[PDB]
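Accompanying notes for the structure given below.
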There are 2 protein chains.
Amino acid sequence: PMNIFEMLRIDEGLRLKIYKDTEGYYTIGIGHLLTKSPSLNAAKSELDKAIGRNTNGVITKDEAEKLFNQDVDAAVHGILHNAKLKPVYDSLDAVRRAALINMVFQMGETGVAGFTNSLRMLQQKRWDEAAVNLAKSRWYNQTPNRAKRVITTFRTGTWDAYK
Amino acid sequence: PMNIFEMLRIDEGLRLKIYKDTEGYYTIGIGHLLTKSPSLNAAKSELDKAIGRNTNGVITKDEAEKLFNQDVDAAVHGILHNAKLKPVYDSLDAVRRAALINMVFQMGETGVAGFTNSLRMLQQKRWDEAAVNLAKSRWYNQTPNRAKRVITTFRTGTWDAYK
Ligand SMILES: [Cu+2]
């Protein structure tokens, strides 16, 4: 069925070969930034560290999956030790928790924490209201396809936007 | 619509009023231990500090999910800081991760960590072997129905045991 992995797989892609994101940054797997450096070798260097193997620049689904888990773990962990985020997160239902995790995964804990108002409405289950507000963000402006999916997940509490 | 929440709801129940678990400790929601004390007052008091109101020992589904989310947070967080658990955790696909969480929710991080040989089989993705091994545990012997569900989840990587 549906889960944070399938959801993020859809939003971030899944690639077994190093590629440039939309800032030209080297990335692999499911939206995993290797480095800002423009050097391809620095990128494979960081890759080999992360995977534990001389990969040249290609990995396996399994390696991409393990990588992904470590990244999600880091998003979740960041939510748990952030006192702005943990209470909204825990107030949420299972489907909407995945939405929040998505945001932290994309822009990081500190950033998602910057959404003070939306976070309130969400914790207060002001669903429609939250969706409207989030839509005005710079986040939506920069990645509207992805944002509307996340946003609509917040409104409905279903996986409708990924099915 | 299947997730860790639906999974543990089934395994542990979802109760909206305080009740005694096996061992007669006061409990609510999804196997949420309130207090070991024999006073129903003490149980209500703890309950009111957790939810944010005077409940009289009755909560809503949302509220019970809030509580469930806090217990789940604790399980994963515990896994994240456990050298014996995190690497197996990260080797697992999402469905299988919920199975591991399930186990930690039931018996505790330290307990699950005891399954040294079964975890290794899990990590190495030796599913049939892991399943065969886990069945020979005391856990299986004590709660064979729930355990077989969890075990079958590890064996297949699907939700079929809960449908
Ligand atoms: Cu921690």
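Our numbering is plain: 1 for the first residue shown, then up by one each step along the chain.
Placement of Cβ uses the backbone N, Cα and C atoms for every residue, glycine included.
Quick look at what Swiss-Prot lists:
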- B:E12 to N (Swiss-Prot position 11): Loss of 84% of enzymatic activity (MUTAGEN)
- B:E12: active site, proton donor/acceptor (ACT_SITE)
- B:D21 to C (Swiss-Prot position 20): Nearly no effet on specific enzymatic activity (MUTAGEN)
- B:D21 to E or Q (Swiss-Prot position 20): Loss of 99% of enzymatic activity (MUTAGEN)
- B:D21: active site, proton donor/acceptor (ACT_SITE)
- B:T27 to E (Swiss-Prot position 26): Complete loss of activity at neutral pH; covalently bound substrate (MUTAGEN)
- B:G31 to F (Swiss-Prot position 30): Almost complete loss of enzymatic activity. The enzyme is destabilized by 1.5 kcal/mol (MUTAGEN)
- B:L33, B:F105, B:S118, B:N133: substrate binding site (BINDING)
- B:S118 to F (Swiss-Prot position 117): 10-fold decrease in enzymatic activity (MUTAGEN)
- B:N133 to I (Swiss-Prot position 132): 5-fold decrease in enzymatic activity (MUTAGEN)
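B:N133 (mutagenesis position) counts 19 other C-beta atoms within 10 Å of its own C-beta, drawing on all protein chains shown. On the backbone, the CA of B:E12 (mutagenesis position) and the CA of B:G31 (mutagenesis position) stand 6 Å apart. Its Cβ placed at the centre, B:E12 (mutagenesis position) has 20 other Cβ atoms within 10 Å. The shortest Cα-Cα distance between B:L33 (substrate binding site) and any of the mutagenesis positions B:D21, B:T27, B:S118 is the one to B:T27. The Cα of B:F105 (substrate binding site) lies closest to that of B:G31, out of the mutagenesis positions B:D21, B:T27, B:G31, B:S118. With a cut-off of 8 Å between CB atoms and residues at least 6 apart in sequence, the same chain places B:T27, B:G31, B:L33 near B:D21 (mutagenesis position), listed in sequence order. In this entry, B:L33, B:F105, B:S118, B:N133 make up the residues listed for substrate, with the farthest two CA atoms of the set 30 Å from each other. Cβ neighbours of B:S118 (mutagenesis position) (same chain, under 8 Å, six or more residues apart in sequence): B:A130, B:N133, B:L134, B:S137. Of all the recorded positions listed here (B:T27, B:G31, B:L33, B:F105), it is B:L33 whose C-beta has the fewest other C-beta atoms within 10 angstroms.
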